[PDB]
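**Q** Below is a structure I'd like to ask you about.
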Amino acid sequence: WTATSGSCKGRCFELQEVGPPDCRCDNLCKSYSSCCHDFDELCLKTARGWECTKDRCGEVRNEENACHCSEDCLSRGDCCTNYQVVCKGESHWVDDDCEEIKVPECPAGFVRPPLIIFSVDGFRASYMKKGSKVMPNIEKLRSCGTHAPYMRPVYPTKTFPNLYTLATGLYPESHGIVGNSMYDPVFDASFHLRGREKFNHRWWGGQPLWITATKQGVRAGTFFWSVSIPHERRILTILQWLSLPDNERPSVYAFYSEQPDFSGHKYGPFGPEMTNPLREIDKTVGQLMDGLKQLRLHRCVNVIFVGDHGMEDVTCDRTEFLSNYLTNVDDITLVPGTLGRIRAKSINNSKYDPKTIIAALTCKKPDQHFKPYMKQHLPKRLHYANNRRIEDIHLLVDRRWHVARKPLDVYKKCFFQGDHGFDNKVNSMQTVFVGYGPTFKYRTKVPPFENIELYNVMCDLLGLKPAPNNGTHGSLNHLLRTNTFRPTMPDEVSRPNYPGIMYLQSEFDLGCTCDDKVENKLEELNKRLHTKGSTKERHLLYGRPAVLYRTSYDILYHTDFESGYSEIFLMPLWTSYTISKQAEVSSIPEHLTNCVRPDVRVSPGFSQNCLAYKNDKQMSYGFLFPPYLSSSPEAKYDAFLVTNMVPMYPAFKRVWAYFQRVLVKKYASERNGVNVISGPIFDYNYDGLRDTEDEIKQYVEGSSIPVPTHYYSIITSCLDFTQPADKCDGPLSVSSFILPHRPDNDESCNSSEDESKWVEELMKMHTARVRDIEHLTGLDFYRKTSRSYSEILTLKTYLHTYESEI
Ligand SMILES: *[C@@H]1O[C@H](CO)[C@@H](O[C@@H]2O[C@H](CO)[C@@H](O[C@@H]3O[C@H](CO[C@H]4O[C@H](CO)[C@@H](O)[C@H](O[C@H]5O[C@H](CO)[C@@H](O)[C@H](O)[C@@H]5O[C@H]5O[C@H](CO)[C@@H](O)[C@H](O)[C@@H]5O)[C@@H]4O)[C@@H](O)[C@H](O[C@H]4O[C@H](CO)[C@@H](O)[C@H](O)[C@@H]4O[C@H]4O[C@H](CO)[C@@H](O)[C@H](O)[C@@H]4O)[C@@H]3O)[C@H](O)[C@H]2NC(C)=O)[C@H](O)[C@H]1NC(C)=O
Ligand SMILES: N#Cc1ccc(Cn2c3c(c4cc(Cl)ccc42)CCN(C(=O)CCc2cnc[nH]2)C3)cc1
Ligand SMILES: [Ca+2]
Ligand SMILES: [Ca+2]
Ligand SMILES: [Cl-]
Ligand code: NA
Ligand code: NA
Ligand SMILES: [Zn+2]
């Protein structure tokens, strides 16, 4: 109920919202049909259009005008944006040479450079190059300012999850907006794109930038605009806000454009119809910059031009229907489209069973265009599991495709030619970033980065302390001229023990055997030094990882690898080794086929035992440092130590063995040596964070050996690959993975073929940032390099995507 009896006179686009039933004049009132009767007449004036003309110059002010060309307009801050160009012979901002902005050039009374966020919905990264001819203002922003070739959105690459990530620096699973559409089983309520419940408040977690600004005494324009407010009026309103007195004037502003997403849905990302929407966005940017230039603010304000997601080609004819797979299709609810989420239509259905559903959806058609997942088995890089609103069963849909429940849903509910929502590493989903202003760098290109990082930077640009978030604060320091954030390394919480030889062989009753008992001061002194850490500088290139939680662990040195061995989990937290370009792959000798050796430095009570594996019919074991890469036959005995052993399902051993025997040597020759750190991950509650010991849901049968949910590796080399990994003078280069530790290979449809046809593809799917592995392990890597810490934070957020060029 809005008794829209009040008025909007003197209240047009009021920053503070009003409480029902007093009628609203804020820029969202249209959306809720709750404006004052006079809102259109007073706030959405249009008369005479949007531009000054020669004959309007120095006119007498007429309040019916959309914008003014009179003499006082600059004082009032309500000139048309082209006023000084037409009436004072100035030039359009786009026609000025650019000039480095070394310091803010702001009017008296400005306490900090304002930030204007200019967000565009559906603006695909490749539009920057492909549309460059029809977007001269944006092209000037891009070339004169700081820009990335593209920005990675979060998954799902939908509008609401991404806009709210941009505002909070949080993954959807944490801020709670996990979809454009959602169901919350605890509230028993749905969140809908269109209408009410959207706006209830309880849906939104974290702390968006506008609330962060307010709480710290920085005033915010609104970040929301009704669709019927013309773009030109949006710009004019921001320009007017910028003319307010110092005590009232906001410091952060957002403009939102429904385009080019709106047209891209209809015509596809590159439909011929796409050119005009691109020209119109550019024209709007032109208006903003001319407007700012007029107010003398065009060298004072920081401007971010940013997209939520890209846009892919998708049509009705590329739809997979679950009714082709499931006989029980009426017992399920599907959230459909460029992703799938399935739950039971009825919770009183006790015959509903996710395993049989998953099985009926698994590799059923030769070119099947989606893949089913329990959400905890989704690639960890997607961070899309830890929310009650994300259904247990997820479908990852191929780019260009849709999944639907039944044919009736498509033709009885072809319109569209574009859609988005797909995996966030898909090229067509990538979006844009350009920063322009005194606080950003001049003519600088920066590497691609993830949109979760931006909140921190927008906080830096405003002098704010960001709320706790998923960005890595400092990893975007190289975008900024000043206002950088200089974090310190976290402090090591646990210090390692360095055990020496303290146990006799016969103290071990582990059920293990090894044909090794066949043994000299040349090489007896030598081997002792290897156990003391004499080759450690070769295998621990960047320092040892710091353990960031309370635990008890040992450092174990060997000729070919160094390890940090947990006495709590009975296996290494990490194992580090270097493989040079020249390194040779050997095989496991026959006599050592099932060799496991007791480690005389670690008590039987802190060791694994072979009998548990023998008894455990589903579980086998593998090694973190691969016997295949031993430097000598003598060094190869170290690789069979019980303290290098980890629990592995036979199905996973196929993956791990191919990685260790084939891929590490391959990377070593392609990269000129690599350093590898591998280990286990335990994330049974799928929250993306290291489990404590009481969170482990599975052990090797009859023992206290915990079973990892994942195995990671971090592969580091010199960015300049003419230098060997162990002799690198400058910037590093990394790729990493977090492989699910699974009892079958159902994820890989081709897995009954040779590992050379399927393993590398599975690994690419499960690519990770080192930062992902840090959260999952409580470890902190690259402690001792000669690089700046900010540069190392950038390296740690890098994701190797294996997509071809943008
Ligand atoms: C990405 O960044 C984000 C932000 O940094 C990281 O998320 C944080 O993770 C923290 C550690 O897991 C978590 O800390 C917990 O806080 C609990 C109190 O939570 C409330 O207060 C915070 C602060 O204001 C608030 O943000 C929370 O909001 C959540 O909840 C509502 C919906 O439920 C949403 O509006 C909102 O979106 C957000 O949801 C998300 O977080 C929760 C977890 O908090 C998830 O479950 C949701 O699915 C969703 O993802 C809350 O309003 C506090 O209870 C916790 O403390 C327990 O555990 C500690 C261990 O330290 C123990 O000492 C305590 O005793 C306590 O245990 C007791 O309670 C248990 C639970 O009831 C019970 O089982 C036990 O038996 C004990 O009795 C804990 O400290 C923090 O809330 C979030 N913050 C956010 C914004 O998500 C995120 O991890 C990063 N991701 C990665 C991959 O790095
Ligand atoms: N960088 C950046 C940036 C810019 C703006 C915002 C703010 N914002 C906006 C939307 C939104 C959804 C969520 Cl879950 C959270 C925040 C969100 C929807 C579209 N938006 C509209 O203004 C149309 C409104 C409308 C559409 N139909 C009726 N009204 C903007 C957040 C980040
Ligand atoms: Ca076994
Ligand atoms: Ca966990
Ligand atoms: Cl969705
Ligand atoms: Na023996
Ligand atoms: Na398979
Ligand atoms: Zn869209």
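Here Swiss-Prot sets the residue numbers for chain A, with the shown residues being 51-463, 468-573, 576-591, 617-887 in order.
According to its header, the structure was obtained by X-ray crystallography, 2.1 Å.
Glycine too: its Cβ is placed from the backbone N, Cα and C atoms.
According to Swiss-Prot, the protein carries these features:
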MUTAGEN   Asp171 to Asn  Abolishes lysophospholipase D activity
BINDING   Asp171, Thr209, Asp358, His359  Zn(2+) 1 binding site
MUTAGEN   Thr209 to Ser  15% of wild-type lysophospholipase D activity
MUTAGEN   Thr209 to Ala  Abolishes lysophospholipase D activity
ACT_SITE  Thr209  active site, nucleophile
MUTAGEN   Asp311 to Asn  Abolishes lysophospholipase D activity
BINDING   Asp311, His315, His474  Zn(2+) 2 binding site
MUTAGEN   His315 to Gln  20% of wild-type lysophospholipase D activity
MUTAGEN   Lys430 to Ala  Impaired secretion. No effect on lysophospholipase activity
BINDING   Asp764, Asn766, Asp768, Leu770, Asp772  Ca(2+) binding site
**Q** Spanning 2 missing residues, the endpoints are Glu573 and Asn576. What is the Cα distance in Å?
**A** 9
**Q** Which residues, same chain and not among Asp764, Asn766, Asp768, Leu770, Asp772, have a CB within 8 angstroms of the centroid of the CB atoms at the recorded Ca(2+) site?
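**A** Surrounding the site, in chain order, are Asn436, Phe763, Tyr765, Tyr767, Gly769, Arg771, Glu776, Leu857.
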**Q** Roughly how many angstrom lie between the C-alpha atoms of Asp764 (Ca(2+) binding site) and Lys430 (mutagenesis position)?
**A** 10
**Q** Cα distance, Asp171 (mutagenesis position) to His359 (Zn(2+) 1 binding site), nearest Å?
**A** 7
**Q** Determine which residues of the same chain, besides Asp311, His315, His474, have their CB within 8 A of the center of the CB atoms at the recorded Zn(2+) 2 site, and list them by sequence.
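**A** My list of surrounding residues reads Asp171, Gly172, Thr209, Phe312, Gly314, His359, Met361, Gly472, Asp473.
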**Q** Run through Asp358, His474, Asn766, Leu770 for me and report the binding-site residues whose CA is within 10 Å of the CA of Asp171 (mutagenesis position), in sequence order.
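**A** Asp358, listed in sequence order.
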**Q** From the Cα of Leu770 (Ca(2+) binding site) across to the Cα of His315 (mutagenesis position), what is the distance in angstrom?
**A** 37
**Q** Show which residues of the chain containing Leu770 (Ca(2+) binding site), separated from it by at least 6 in sequence, have their CB under 8 Å from its CB.
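**A** Spatial neighbours, sequence-distant, of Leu770 (Ca(2+) binding site): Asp764, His856, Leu857.
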**Q** Ligand 4: which of the recorded positions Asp171, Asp358, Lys430 have a Cβ closer than 6 angstroms to it?
**A** none
**Q** For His474 (Zn(2+) 2 binding site), which of the listed recorded positions (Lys430, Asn766, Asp768, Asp772) have their CA atom within 10 A of its CA?
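**A** Checking Cα-Cα distances against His474 (Zn(2+) 2 binding site), none of the recorded positions falls within 10 Å.
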**Q** Out of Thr209, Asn766, which of the recorded positions is least crowded by other Cβ atoms within 10 Å?
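**A** Relative to the other recorded positions in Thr209, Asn766, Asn766 has the fewest Cβ atoms within 10 Å.
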